[PDB]
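Reviewing the structure listed below.
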Amino acid sequence: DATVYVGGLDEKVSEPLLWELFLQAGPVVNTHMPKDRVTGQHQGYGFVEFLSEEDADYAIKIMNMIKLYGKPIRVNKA
Amino acid sequence: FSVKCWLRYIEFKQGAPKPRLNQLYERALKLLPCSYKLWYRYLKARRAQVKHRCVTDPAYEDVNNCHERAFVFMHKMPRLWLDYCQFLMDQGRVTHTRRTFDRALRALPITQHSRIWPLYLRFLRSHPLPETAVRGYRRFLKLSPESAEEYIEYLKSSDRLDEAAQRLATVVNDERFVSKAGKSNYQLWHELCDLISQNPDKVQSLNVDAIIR
Amino acid sequence: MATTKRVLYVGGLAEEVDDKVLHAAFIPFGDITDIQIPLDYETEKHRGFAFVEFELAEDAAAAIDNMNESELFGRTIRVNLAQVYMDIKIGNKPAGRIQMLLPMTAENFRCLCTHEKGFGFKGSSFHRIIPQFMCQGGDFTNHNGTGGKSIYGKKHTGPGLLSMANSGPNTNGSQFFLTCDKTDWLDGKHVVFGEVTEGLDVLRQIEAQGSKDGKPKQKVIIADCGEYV
């Protein structure tokens, strides 16, 4: 479970408000939030690696409680 | 204080309607209207024991005690007056019914209507006068659509078609009550009474076309 | 011979007149006792008529003679003698009630309807709605997707079935979905645990707010919920 997939975001969000955002729950050890080079903008889906698995399963339970730009945020195991 | 000593002491009074009449009347009047139900039980026992002495005086003592113990009005007071009107329903004099309905007329709940209207139906025997007076006064006063309907049904059972057509015409006035019934129709019913007039009664071939028109 | 002279029939009502309008001002004893009217599950809009009950019979008769051919809302109305739930609100409008028939999975959902463990569904939303697929909620204090918690800790043959949302095997929390078609590709992946018994029409009103990407077009809220017990 150490990693999660996160959908439905707005590009003003970046890797930092994800950092800050999910460490509110529990620390994101490895952050991945693609920067698209071609048009220089984000599609808004994320992958998160944690310290171990327990962090991330609690993360499955609590985690789908973040609303990014008035809008819904997908978090599921991976 | 405790009205129990007033009920037991009111039941312990000897002689005729004297100590219990004045002592029980002033005792219940000087107390709170709570035990008055037990005063009605003692009024039924005293009215049953005094039922063998004449007519009036026991009924006036029990009715005066029940009306005095009810203060101004109450829910059970017209019910007790309707019970005295039920025992007095068979009398032979109109004074018991006049004072009966007069005592039941203090308030206007749903009660006492079935006391008043069948009283005019029974008094309506052998004379049209009380049916027309109580029917015309009942339908033209207070408020109810169904009062004139029941009075019209009781008036239609007589030998006169006037009071029936008078109540059907008063309800046929509409004015501030077009659909005085919703689904209930007091017009088409009166038109059905006109169809009863279209029955083989008048063969003159005149009122038939006037009733159909 | 009958004593059913309490329920009055009101006709020629307006599109704005409802059980409330009739209560504070109906024909007979409508606003009093109880009132009946044509209410939908999603639309929840009265037609024009209805039935009002009166505490007594005399009061009802008097209401008819009066309200009869009366003037309401600039119109002439006629008067004459006549398992758990979720109440759904869509936008600012009540849509109606969904009733559901529901051991560990059923007990969790039951408790989340009653709030008997100190938290539950009341006031939460259906945050992901996909037409011809499903309506997902139970992210009570989340409003995302697979957010919430079970009563135990953190962790498809046709329409109108209840099934648990999850984030993989053995990850049930509080999130659930109501199916809007046969969704057999989810068999063996999500735990089905109940069915709609009344108010499939209200579920269709929720589905009407869906989009292909799941974003609700209007807020869909569980205004109230509980158990029949």
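What you see of chain C is 1-82, 141-160, 166-218, 228-301, where the numbers are those given in Swiss-Prot.
Looking at the header, which is where the method is noted, we find electron microscopy, 8.0 Å.
Using N, Cα and C of the backbone, Cβ positions are placed for all residues, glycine too.
What Swiss-Prot says about the mutagenesis result for C:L39 to A is this: Decreased affinity for KMT2A. What Swiss-Prot says about the mutagenesis result for C:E42 to A is this: Slightly decreased affinity for KMT2A. Among the mutagenesis experiments that Swiss-Prot reports, C:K45 to A is described with the note: No effect on interaction with KMT2A. According to Swiss-Prot, the mutagenesis experiment C:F49 to A carries this note: Strongly decreased affinity for KMT2A. Decreased affinity for RNA. For the published mutagenesis C:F51 to A, Swiss-Prot gives the following note: Impairs protein folding. In Swiss-Prot, a published mutagenesis experiment is listed as C:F51 to D, annotated Abolishes interaction with KMT2A. Abolishes inhibition of KMT2A activity.
Features recorded in Swiss-Prot, as mapped to the structure shown.
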{"residue": "C:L39", "record": "mutagenesis position", "Cβ contacts under 8 Å, 6 or more apart": "C:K45, C:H46, C:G154"}
{"residue": "C:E42", "record": "mutagenesis position", "Cβ contacts under 8 Å, 6 or more apart": "C:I146, C:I148, C:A153, C:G154, C:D273, C:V274, C:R276, C:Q277, C:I278, C:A280"}
{"residue": "C:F49", "record": "mutagenesis position", "Cβ contacts under 8 Å, 6 or more apart": "C:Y9, C:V10, C:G11, C:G12, C:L13, C:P38"}
{"residue": "C:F51", "record": "mutagenesis position", "Cβ contacts under 8 Å, 6 or more apart": "C:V7, C:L8, C:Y9, C:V10, C:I35, C:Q36, C:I37, C:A82"}
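For the recorded site, C:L39 (mutagenesis position), the DSSP three-state label reads coil.
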